[PDB]
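Take a look at the structure set out below.
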Number of protein chains: 6
Amino acid sequence: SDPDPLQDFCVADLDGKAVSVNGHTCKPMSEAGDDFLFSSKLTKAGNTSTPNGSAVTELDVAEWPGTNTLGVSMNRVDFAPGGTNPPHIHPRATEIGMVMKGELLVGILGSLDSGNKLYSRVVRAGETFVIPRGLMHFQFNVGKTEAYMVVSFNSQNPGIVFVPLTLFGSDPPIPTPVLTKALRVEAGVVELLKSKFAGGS
Amino acid sequence: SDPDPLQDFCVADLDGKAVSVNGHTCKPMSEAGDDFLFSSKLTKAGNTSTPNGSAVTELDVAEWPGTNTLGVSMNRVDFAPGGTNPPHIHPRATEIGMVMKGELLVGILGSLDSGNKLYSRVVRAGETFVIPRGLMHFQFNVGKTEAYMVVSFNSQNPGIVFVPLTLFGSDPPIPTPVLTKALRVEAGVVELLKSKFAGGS
Amino acid sequence: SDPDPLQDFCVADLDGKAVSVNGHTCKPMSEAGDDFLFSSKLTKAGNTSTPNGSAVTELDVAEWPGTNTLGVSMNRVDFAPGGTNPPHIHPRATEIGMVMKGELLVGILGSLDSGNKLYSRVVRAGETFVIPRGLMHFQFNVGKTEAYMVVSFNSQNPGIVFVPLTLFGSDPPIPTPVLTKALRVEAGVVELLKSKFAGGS
Amino acid sequence: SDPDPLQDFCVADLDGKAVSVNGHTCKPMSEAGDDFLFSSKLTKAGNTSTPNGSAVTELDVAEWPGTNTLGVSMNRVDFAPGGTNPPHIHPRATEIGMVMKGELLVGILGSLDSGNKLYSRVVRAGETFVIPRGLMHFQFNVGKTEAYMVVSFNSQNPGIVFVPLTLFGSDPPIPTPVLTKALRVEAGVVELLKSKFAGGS
Amino acid sequence: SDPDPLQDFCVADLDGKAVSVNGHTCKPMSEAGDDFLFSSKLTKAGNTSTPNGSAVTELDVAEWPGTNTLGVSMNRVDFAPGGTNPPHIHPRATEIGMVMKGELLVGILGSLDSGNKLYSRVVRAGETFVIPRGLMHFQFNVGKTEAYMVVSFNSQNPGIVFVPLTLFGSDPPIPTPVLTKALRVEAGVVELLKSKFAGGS
Amino acid sequence: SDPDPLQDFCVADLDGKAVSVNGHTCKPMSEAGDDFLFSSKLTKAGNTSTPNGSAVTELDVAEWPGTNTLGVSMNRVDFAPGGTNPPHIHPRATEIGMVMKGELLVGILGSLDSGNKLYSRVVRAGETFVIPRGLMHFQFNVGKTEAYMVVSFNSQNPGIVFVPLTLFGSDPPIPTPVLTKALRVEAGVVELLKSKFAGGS
Ligand SMILES: *[C@@H]1O[C@H](CO)[C@@H](O)[C@H](O)[C@H]1NC(C)=O
Ligand SMILES: *[C@@H]1O[C@H](CO)[C@@H](O)[C@H](O)[C@H]1NC(C)=O
Ligand SMILES: *[C@@H]1O[C@H](CO)[C@@H](O)[C@H](O)[C@H]1NC(C)=O
Ligand SMILES: *[C@@H]1O[C@H](CO)[C@@H](O)[C@H](O)[C@H]1NC(C)=O
Ligand SMILES: *[C@@H]1O[C@H](CO)[C@@H](O)[C@H](O)[C@H]1NC(C)=O
Ligand SMILES: *[C@@H]1O[C@H](CO)[C@@H](O)[C@H](O)[C@H]1NC(C)=O
Ligand SMILES: [Mn+2]
Ligand SMILES: [Mn+2]
Ligand SMILES: [Mn+2]
Ligand SMILES: [Mn+2]
Ligand SMILES: [Mn+2]
Ligand SMILES: [Mn+2]
């Protein structure tokens, strides 16, 4: 997991000209102010009018620099009815979350050794779920109303590997011959899938 | 922080006769069932009719054995008007939280090297705070209504060191001459404070 | 990464009745024998007559119990001409590898913050590649001959999340409405893809 | 615990104008000299004429920059007769110590899960004690003569949270209404306690 | 470094029949007693009438089971005049030490990247030294009186690799042709050196 | 082990004027290029005409800057007939390797607690070995032809402590009186050994 802190506070210096290190260099304490341990960025619902039908409002170290070195971060996800936060992976964190409003099918997938078992249930207000580091998982709004959840991670920068978008719309895309062999379907089907992710989102 | 996991899942075997190790031994996967990644324990408010005027509903590994090895846990805290979750420390985790309802003064205290500086603000619905591992902190309900928050930790078992309860109601209590020297007051004041925590809570 | 060792040696006790812990309990040293630090399991090529056109011969802790607690493991992958080791993720390890024979296209994909960039090149005998923990990656045999590679991980049990198999052949499968929303195609296309992975491999 | 080192030596560059990171940037080896692995700062007794009746002579990374990245530090504590090193916490390290001269009552307090149990004994010359990371603990000189101890930590910068001083004399102090609720006594008692710590030490 | 603890206390169960794990299984708290955080084993000087002319009194987890999971241990080393604690390595810990009596030459050796540089000085009462994890180091009594030091490690079980004993008195010994090639001397010189360590100490 | 990464990529900035930190500062991604995850430095055999009769071709972070933060590295070792990679230690990594050509005696030595036990066998093409962090080990070419192996480490910078060279040819060398006491032979023998390593290699 994230390296442990070596002092009380180390607010990320996010200036583009700052020297680059594992994580982020820190602001001198004299420039950190009094409010760095606090945020209000998650008070408002994200706009769910996206191809997925969900919106992620991130509160990683880039959005909450006071989390730098502390080994944690958060985000909020809002869902239109029938919207999905599609199969995805966090390369560097386990996730722990609570549904705040609505009804969300939450699915978590074991690795090959676990027989690729799918664990899932419809999670409602006040109910929680946990997703081990690096495993594929998703959420899907099964209700008629807008739903949302708030989640936390044991990393300042968990990362997100969106499976459909990286499989079909990476920069540049994976060669079609690789995907026809891997997906066991003809080039026409692979190209149809590529066509849906051509815009980079 | 918590040791990283060495497999996908390892549900804590909480049987009193189980061999003891750092953390917990695990249930065989055949006996884990399908629901271990999920909990509903935080759906209901805790009873705030306590001396503190708050109630902690824990979702550590003891209450959510599916978190075993995963490096995370949660809890919920409810507050009566004027209620406090008193100055306390988590010995083994950073805390990251969101106020869900009401108005909570949240205070976070730096160590000696940070000049014992107090960082505080009134945190309202949807707003968040972060508490570095091992630092003293508190919450206080400054509103007229009941308030609650939901918090996460980067440990399955963060621990709680309540400052007033530990100082005055440890088992056995700290000798009075130690406390008179440390607190710079007469024995009468120390014995008064001890009398308020004589039940171990 | 994997927890550090707390003694010189701790050979995994792989008996089905052994108590379960994070990782594995260990054989008493009296029963470990003299050969546990050594293996010959990767001397022979795997059978590439598979749908993928590749074969993985694993040398994780299950196959090499002497690696228990040591923070490392290996495997070998053999490829038929035109064969793929399909897009996949290791949830708990960085991978570092060398191509031993043939010509392999090796592709490594950044996360969302890296713009889902695809880094790739054709890697030949004696040439090497490195794959950060949790990132999607693949290999494809672009040569006319059989190819093979030998790779190492900074975990005793890196895990493997095969993207096509997990998306379409999980147990149970991900519901079709989740996949139609995520993949931006009709149910017919999703059910076609499911049919190709219906045997769980 | 502290992040592991990534090279042999990395002497802290403690210049006030140096870029800030988790821990400290390092001096080039050409500027480190030949003596960085050694210190003589603990050869002399600290002056015990302080309100606590003890003096801490620190040998953390700020005083011994050669410890940077190495995951260890030390200090010496001297005690007047009847003097205390008051209830305190190290947020980022376990402590391991030896009494060198005199008779010191050493007390270590479990967390809530341990029933806030107090473990204690009078520790004499050559005898040792260990204090788990983040737990409240104290020392008290029960002898008629000056006493001292030398302790080590598994961090370059363990930190110190002095319980009485941060509870009553933080910058700014915790609001009195918070403390009356938490300590279960009247405002007059809280103000008396505050008055003893008003100077910041 | 050592895995972090997942609870307050976990006293090593050192029974020969206990299940084996990374580190040690733990005594139930009901059986731990009240004294596990304390030791008196280092109060007395070791017998320096040895070939080395020094004696190590160990306080690792085997001798102080209360250190289990806590990431620390200690030992004491006593020296006859002209005695050595010979060139050695700790495979799993940084060492931090203080000379308590006498005059000890302490030498610390950089790795190949550090040009195998030897850092050394004569360390006297109250003076300290630090040895990075895995590096070769030694002590030698240059005084006319008996000397002793007390050292701490950031591991419960640092391990000791004695260079002369391992090179010449391993069980079984390293083959003579390996040592003649490595040491650049004839078989006669190697067999002479082997003869000095033929008892395994 | 090496601190975990806090982002996808962080290519080492190896400019001599760069600020120094634990590990290495990183190049901005705009300057990293497209090829940093790949190397061809191990395609060619090293020249085995050295006193040891072996050559190490390193692929640590200094030679493969793309490994920075990723917790892995590699090297290749080539052996003349009768050549040795002499008893040595990696202070910061376990090693996992495969013999590619020839016949190599591979020896691994336990610490004092393991009775300084020597584990060894002749390892041939495709066969593997594992060496726990910090333990002394060697390889010796028992065949009539040139042999080679390729190994990986769970560190970007494992380090190398060559036992004969640091014992006898450090900068400056260990004083002869220390070595006569430690090795249990006369000064003449110690000086003969020193004479073989006087050139610093
Ligand atoms: C999202 O924002 C767009 C652009 O402002 C707007 O047209 C749309 O109605 C919004 N959707 C929702 C669900 O609020
Ligand atoms: C809350 O606790 C108080 C005091 O113990 C008790 O009188 C009351 O019955 C409790 N309320 C509920 C709803 O159980
Ligand atoms: C390889 O696998 C195929 C398909 O299962 C099988 O027909 C063939 O016998 C296998 N080859 C060997 C050498 O076992
Ligand atoms: C400590 O120092 C002060 C100021 O120099 C001095 O007056 C006092 O006597 C000293 N106390 C002791 C115990 O040495
Ligand atoms: C110290 O060891 C020597 C050699 O084994 C022995 O003769 C002597 O009795 C020992 N001294 C004590 C005090 O036990
Ligand atoms: C190694 O290189 C040297 C110098 O170029 C050469 O003389 C020697 O023959 C080479 N040895 C081998 C075994 O290639
Ligand atoms: Mn997620
Ligand atoms: Mn808290
Ligand atoms: Mn892979
Ligand atoms: Mn302390
Ligand atoms: Mn040592
Ligand atoms: Mn090696």
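Determination method: X-ray crystallography, 1.8 Å.
Cβ atoms here come from the backbone N, Cα and C positions, even for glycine.
Here is what Swiss-Prot records for this protein:
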type: BINDING; residues: E:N75, E:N85, E:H90, E:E95; note: oxalate binding site
type: BINDING; residues: E:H88, E:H90, E:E95, E:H137; note: Mn(2+) binding site
type: DOMAIN; residues: E:40-191; note: domain 'Cupin type-1'
type: MUTAGEN; residues: E:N75 to A; note: Impaired oxalate oxidase activity
type: MUTAGEN; residues: E:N85 to A; note: Impaired oxalate oxidase activity
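All features noted in Swiss-Prot, drawn onto the structure.
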residue	record	CB count, 10 Å
E:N75	mutagenesis position	23
E:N85	mutagenesis position	25
E:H88	Mn(2+) binding site	22
E:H90	oxalate binding site	25
E:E95	oxalate binding site	23
E:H137	Mn(2+) binding site	23
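Each of E:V56, E:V77, E:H88, E:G97, E:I131, E:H137, E:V151, E:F153, E:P158, E:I160 belongs to the same chain as E:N75, E:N85, E:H90, E:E95, is absent from that list, and has a C-beta within 8 angstroms of the C-beta centroid marking the oxalate site. Listed in sequence order, the residues E:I89, E:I131, E:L135, E:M136, E:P158, E:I160 complete the 8 Å Cβ shell around the Mn(2+) site centroid, once E:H88, E:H90, E:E95, E:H137 themselves are left out. Whole-number maximum of the Cα to Cα distances across the oxalate-binding residues E:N75, E:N85, E:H90, E:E95: 14 angstrom.
Taking CA atoms as the reference points, E:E95 (oxalate binding site) and E:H137 (Mn(2+) binding site) are 10 Å apart.
Using a Cβ-Cβ cut-off of under 8 Å to chain F, the binding-site residues E:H88, E:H90, E:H137 reduce to E:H90. Reduced to three states, the DSSP call for E:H90 (oxalate binding site) is coil. Between the CA atoms of E:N75 (mutagenesis position) and E:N85 (mutagenesis position) there is a gap of 13 Å, rounded to the nearest whole number. Checking the recorded positions E:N75, E:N85, E:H90 for a CB within less than 6 Å of any atom of ligand 1 leaves no residue at all. Separating the Cα atoms of E:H137 (Mn(2+) binding site) and E:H90 (oxalate binding site) is a whole-number distance of 9 Å.
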